[PDB]
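Trainee: What follows is a single structure, and I will ask about it in a moment.
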Protein chains: 2
Amino acid sequence: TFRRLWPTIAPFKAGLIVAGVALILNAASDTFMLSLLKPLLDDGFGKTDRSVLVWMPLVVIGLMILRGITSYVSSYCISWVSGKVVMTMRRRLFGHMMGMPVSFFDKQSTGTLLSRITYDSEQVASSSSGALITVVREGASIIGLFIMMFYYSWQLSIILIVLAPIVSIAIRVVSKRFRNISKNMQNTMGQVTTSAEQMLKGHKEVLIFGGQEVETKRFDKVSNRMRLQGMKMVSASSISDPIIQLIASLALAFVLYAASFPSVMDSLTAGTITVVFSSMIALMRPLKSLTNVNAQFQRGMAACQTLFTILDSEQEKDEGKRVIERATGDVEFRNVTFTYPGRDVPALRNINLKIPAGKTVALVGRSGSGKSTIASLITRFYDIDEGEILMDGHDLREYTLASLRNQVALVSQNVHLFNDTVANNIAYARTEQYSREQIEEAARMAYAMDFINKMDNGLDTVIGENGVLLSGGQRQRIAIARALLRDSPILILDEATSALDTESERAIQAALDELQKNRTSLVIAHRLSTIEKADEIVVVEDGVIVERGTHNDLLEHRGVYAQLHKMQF
Amino acid sequence: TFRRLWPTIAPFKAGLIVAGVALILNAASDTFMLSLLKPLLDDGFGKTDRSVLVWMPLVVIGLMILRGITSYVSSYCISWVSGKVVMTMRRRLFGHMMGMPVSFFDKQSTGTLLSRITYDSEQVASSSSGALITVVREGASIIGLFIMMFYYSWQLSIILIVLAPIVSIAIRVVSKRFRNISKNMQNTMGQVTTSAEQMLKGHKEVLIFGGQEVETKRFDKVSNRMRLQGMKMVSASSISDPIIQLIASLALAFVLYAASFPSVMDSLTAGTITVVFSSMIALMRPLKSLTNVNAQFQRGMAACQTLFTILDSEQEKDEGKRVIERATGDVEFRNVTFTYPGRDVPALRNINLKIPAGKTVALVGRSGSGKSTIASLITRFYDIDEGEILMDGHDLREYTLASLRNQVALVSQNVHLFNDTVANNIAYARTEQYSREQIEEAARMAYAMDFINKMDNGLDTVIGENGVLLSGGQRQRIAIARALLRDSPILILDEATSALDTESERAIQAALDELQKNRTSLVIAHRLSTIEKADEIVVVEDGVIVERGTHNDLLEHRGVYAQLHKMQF
């Protein structure tokens, strides 16, 4: 559509208008240069002899310096307004995208999300700038050369611009008719091409059944047919150009025939014919851009509209408003049934799993589904389709989402470190609340003090991407140190890295043991040791808890856990 | 590259040379039109004489008629040239692929085989035509304008032509340097965009840790960073334009200054300088196309190389020179091992299957592995990789290809009909051998003559595509009619569809029975009736003939046939 959000661009409009003035001045310079062509021919030339001729190079080079500075300030100011709107738009996009849930980030768009952040975000400003500079400067050009025509030609310019629509409609209708004829022959050329297709398709039957001379003769016939068809359509397309050239030729022949002196015309001709013709041919392309600017503006505002739909999409529904300072209660599921958005099959039927306070619950039965979502529910990345998860005597969703969400800590195989100092990384979002000595102590009991000590600057070294790129195991240590500093009452572990590293498994296991010494813990590890240490074991084949209790009892009762014990070895 | 294809265009050298003289005449017409401004400017308007300005426009329109006829004969003659090159190329190509074995048609390229026959075949001729018109026409243009301003000025011409290379090297070096600048700033811009990429790659950690307030601050920082990078990359790219325009202006100013600074130029008159300026400006384009002629020629001859490698390929293996009039001998496999070319898995292991003369044998397999291609071995569509098949006590490879294909007749549910008459289709490439009365007599016992009897014009009506579009079952009926007339000693039935068409299934089955009533016949079939009628049953699951014997014998012994009997019902 045409609706736009002016207040996005409004505070910087000053830059826009100065850009605008520069553009018209630039256009004026070109117009002035075209005007400067006129005295160079008649007055500033062999009228008498070498007469002056020395105003021309200084004035043209000065005009060209003028055009240069105008282009410079135009580019600088249009870059200013475009970059500022890009800044504001991307800032608001992040602000209103973080609040939005993972429902978009569920592999819906990750590679093209970068298209969203940079490509179209720059493209909308680029297209708006292109349209604005084209409307202002081409329009200034049309006005300039029109006033030059009127000043230099009160008669010839009028008959010329009256003739212009006639020649344009003539060449347009001729081109349309010849293009229609070309399409008519395209149908028939496509037909004989399909005949040739039908011919070759039956290769096998051609070889097995008899000879091939009839095939060659027939293909000779159809080749001649399509050759004559190519003759006809090439002839039509070619003979389109000398006819439109002839129509323009008649238009031109009429323009100079107007110079056949009446009382109306030829009083003032001079050498002005060249400058007016130059004005016309230089007017040819600004009109083309003047008709393309509408398409450019529509494309730009269409990208704007798509980005607006990405923007104004609803955030996470923060209906809950019950604030909690500390979560000393136990985690319990109440027949929770979940359906994965975008997938017909439900991910999880009703489940009544209870995790008592200060206990370790390991989900051995990852099954084909994997059941990472079961931990995600406490994080509320995905909303609860049915059932409730009671928390200290109240529903999880009833609680203020920030309040509950800060209380839970997640550690997995992969943890995206931020491109800041390692000290910032451990105390991200809590730099003011926590202390540097507290971070140092957290690294101390994390049993990864060696890794942080190995850093060249240590506590304040940049750790994220475009840096040292620490090992995935080291990333796990950093995340667990984050968790220990947080002291989150709720703990959840994925622990997909069942592989044993260069003795970092020992330190990582010690870190898990220390973290789970207190506070609730629901772990999704493949580590049989974690199952042994775990107080309670659950397993789900995507439907329900198949086995419940201590792993020895689930080994005694066959069920499904026994097979997991066999494949665990 | 190139070095060939000249003998093909040799007989059309008359077309080449008439087109060339037409093109150079067109270039001379353009040069004359550019020259026509000098009488118009120096004398047409500036001078008090009036008859001169009405002298020239009739010459303008006449020159443009000349341009029109030259363009028309150019297009027509070069169309003759190109159409003939494509004619000869298509004919030689398809005559070659007649001989090229079926192994090439593996479905390696069938959709783009149409590209080979029309698209690239037209591209070679179109590129040759483009190079021929461009080199001759634009070269005549360079020669024409070079002679032109030399004739009109011995001084301004040389001074323009010596500064021109200086302008080109200056703008080239400036553009290249600023382009290298733009490239490295693009790299730095890419760095910050990758920073943004890792920022929003995962917000899940940002969500759970609730660092909403800090992520926006840091994104604002990096957004300002890439805004400044955009400022720098734009400023450089923008300021590249007025600088190169300034160097061009310096050249223009030098030309104007030297036009009358020394007393050597002297007589530039008034309009002649306009002729030189316009000549240079209109020479800029043909030089640009002169640059691209080499790229166009190499593209065309590369398409020619791709076209030629089809031509420069071995035909089907036709080492055999032994001829058979009627192959009354039996057909028998002896440990024949075959593999599909391009497939690593061995398709066919050794088989010792014997098909006695007169008697017919059957093979049924739902998987289709090896069943389809076992037929092709008798037809020698694909050469046997190892082993021998004895026709009349001699190998198939020993026998001549055409002789062997004459003896054997193929029938299948999918038979590509030809775009010729029904009479031509039944006797294809044999209408000279067999009489028209013989064709209708052949149709008589086929018991599918009913459709051709009710047909609009009887036996002579076109039947293939772009025509009647006969039904699939009736296409199979024409396939059977092809077989009765030949009375081939060897018969191979496919019967893949096994479709029960109401009242046409019975006629088709009866015709098949009559056709296979005599002569050696191998029948692939899922029909239990055809299986029962076969004298011997041999079933293959891509490994070996598993069960040999009658259907009752293959049912008493379980093997695999007892399994197929479950879905045969």
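The numbers used for chain A are those of Swiss-Prot, and the residues that appear cover 12-580, in sequence.
Technique stated in the header: electron microscopy, 4.1 Å.
Just so you know, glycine gets a Cβ as well, placed from its N, Cα and C.
The feature ATP binding site is assigned by Swiss-Prot to A:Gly376, A:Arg377, A:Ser378, A:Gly379, A:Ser380, A:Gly381, A:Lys382, A:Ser383, with sequence analysis given as support. Annotation comment: Swiss-Prot describes A:27-310 as domain 'ABC transmembrane type-1'. The annotation domain 'ABC transporter' is assigned in Swiss-Prot to A:342-578 on the grounds of sequence analysis. One mutagenesis experiment named in Swiss-Prot is A:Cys88 to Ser, and its note says Does not affect ATPase activity. Among the mutagenesis entries in Swiss-Prot is A:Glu208 to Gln, noted as: Improves basal ATPase activity and increases transport activity. Swiss-Prot documents A:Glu208 to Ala as a published mutagenesis change and attaches the note Does not reduce substrate binding or nucleotide binding, but decreases ATP-dependent extrusion of substrates. Inhibits formation of outward-facing conformation. Mutagenesis annotation in Swiss-Prot: A:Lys212 to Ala, described as Does not reduce substrate binding or nucleotide binding, but decreases ATP-dependent extrusion of substrates; the structure shown retains the original residue. Listed in Swiss-Prot as a mutagenesis experiment, A:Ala270 to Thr is described as follows: Temperature-sensitive. Loss of lipid export to the outer membrane. Significantly decreases ATPase activity at 42 degrees Celsius but not at 30 degrees Celsius. Experimental mutagenesis at this site is recorded by Swiss-Prot as A:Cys315 to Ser, annotated: Does not affect ATPase activity. According to Swiss-Prot, the mutagenesis experiment A:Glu506 to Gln carries this note: Lacks cell viability and does not support growth. Can still bind ATP and slowly hydrolyze ATP, but becomes locked into a closed dimer conformation. According to Swiss-Prot, the mutagenesis experiment A:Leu511 to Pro carries the annotation: Loss of ATPase activity; ATP is still bound. Swiss-Prot lists A:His537 to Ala among its mutagenesis entries, and the accompanying note reads: Lacks cell viability and does not support growth. Can still bind ATP and slowly hydrolyze ATP, but becomes locked into a closed dimer conformation.
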Trainee: For the binding-site residues A:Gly376, A:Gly379, A:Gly381, work out the Cβ neighbour count at 10 Å and name the residue with the minimum.
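Mentor: Selected from the binding-site residues A:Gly376, A:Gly379, A:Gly381 on minimum Cβ neighbours within 10 Å: A:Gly379.
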Trainee: Is there any among the mutagenesis positions A:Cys88, A:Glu208, A:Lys212, A:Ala270 whose Cβ is under 8 Å from chain B, and which ones, in sequence order?
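Mentor: Listed mutagenesis positions passing the 8 Å Cβ cut to B: A:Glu208, A:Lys212, A:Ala270.
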Trainee: Restricting the comparison to the mutagenesis positions A:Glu208, A:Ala270, A:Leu511, A:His537, which residue's C-alpha is spatially nearest the C-alpha of A:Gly379 (ATP binding site)?
Mentor: A:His537
Trainee: Using an 8 Å cut-off from the Cβ centroid of A:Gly376, A:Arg377, A:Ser378, A:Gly379, A:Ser380, A:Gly381, A:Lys382, A:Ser383, can you name the remaining same-chain residues around the ATP site, in sequence order?
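Mentor: Surrounding the site, in chain order, are A:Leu374, A:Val551, A:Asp553.
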Trainee: Residues with Cβ closer than 8 Å to the Cβ of A:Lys382 (ATP binding site), same chain and 6+ apart in sequence?
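Mentor: In sequence order, the residues whose Cβ lies under 8 Å from that of A:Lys382 (ATP binding site) (at least 6 apart) are A:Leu359, A:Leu374, A:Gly376, A:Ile535, A:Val551, A:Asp553.
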Trainee: Looking only at C-alpha atoms, tell me how far A:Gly381 (ATP binding site) is from A:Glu208 (mutagenesis position), rounded to the nearest Å.
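Mentor: So the alpha carbons of A:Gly381 (ATP binding site) and A:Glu208 (mutagenesis position) sit roughly 51 Å from each other.
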Trainee: Look up A:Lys382 (ATP binding site) in the DSSP assignment and reduce it to helix, strand or coil.
Mentor: coil
Trainee: For A:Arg377 (ATP binding site), name the DSSP secondary structure in the helix/strand/coil scheme.
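Mentor: In the DSSP reduction, A:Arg377 (ATP binding site) maps to coil.
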Trainee: In terms of Cα spacing, which of the binding-site residues A:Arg377, A:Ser378, A:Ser383 are within 10 angstroms of A:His537 (mutagenesis position)?
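Mentor: Among A:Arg377, A:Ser378, A:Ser383, the ones whose Cα sits within 10 Å of that of A:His537 (mutagenesis position) are A:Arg377.
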Trainee: Taking only the Cα atoms, work out how far A:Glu506 (mutagenesis position) lies from A:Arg377 (ATP binding site), in Å, as a whole number.
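Mentor: Between the Cα atoms of A:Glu506 (mutagenesis position) and A:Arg377 (ATP binding site), the distance comes to 12 Å.
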Trainee: Quick one, of the mutagenesis positions A:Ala270, A:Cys315, A:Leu511, which Cβ has the fewest other Cβ within 10 Å?
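Mentor: Among the mutagenesis positions A:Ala270, A:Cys315, A:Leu511, the lowest count of other Cβ atoms within 10 Å belongs to A:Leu511.
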Trainee: Find the one among the mutagenesis positions A:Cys88, A:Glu208, A:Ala270, A:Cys315, A:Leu511 whose C-alpha lies closest to that of A:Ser378 (ATP binding site).
Mentor: A:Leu511
Trainee: Count the other Cβ atoms sitting within 10 Å of the Cβ of A:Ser380 (ATP binding site), across every protein chain shown.
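Mentor: Other Cβ atoms found within 10 Å: 17.
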Trainee: Can you count the other CB atoms that lie within 10 A of the CB of A:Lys212 (mutagenesis position)?
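Mentor: Taking all protein chains shown, A:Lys212 (mutagenesis position) has 16 Cβ neighbours within 10 Å.
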Trainee: According to DSSP, which of helix, strand or coil covers A:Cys315 (mutagenesis position)?
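Mentor: Looking at the DSSP assignment, A:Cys315 (mutagenesis position) belongs to a helix.
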Trainee: If one measures from the C-alpha of A:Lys212 (mutagenesis position) to the C-alpha of A:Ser380 (ATP binding site), what distance in angstrom results, rounded to a whole number?
Mentor: 47
Trainee: Under DSSP, is A:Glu208 (mutagenesis position) helix, strand or coil?
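Mentor: Looking at the DSSP assignment, A:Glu208 (mutagenesis position) belongs to a helix.
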Trainee: Rounded to the nearest Å, what's the C-alpha distance separating A:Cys315 (mutagenesis position) and A:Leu511 (mutagenesis position)? Just drop the number here, would you?
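Mentor: Taking the Cα atoms only, A:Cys315 (mutagenesis position) lies 50 Å from A:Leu511 (mutagenesis position).
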Trainee: Which of the mutagenesis positions A:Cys88, A:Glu208, A:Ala270, A:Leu511 has its Cα closest in space to the Cα of A:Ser383 (ATP binding site)?
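Mentor: Smallest Cα separation from A:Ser383 (ATP binding site) among A:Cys88, A:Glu208, A:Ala270, A:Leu511: A:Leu511.
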Trainee: Out of A:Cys88, A:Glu208, A:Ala270, A:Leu511, point to the one nearest A:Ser380 (ATP binding site) in space (Cα versus Cα); all of them are mutagenesis positions in the record.
Mentor: A:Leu511
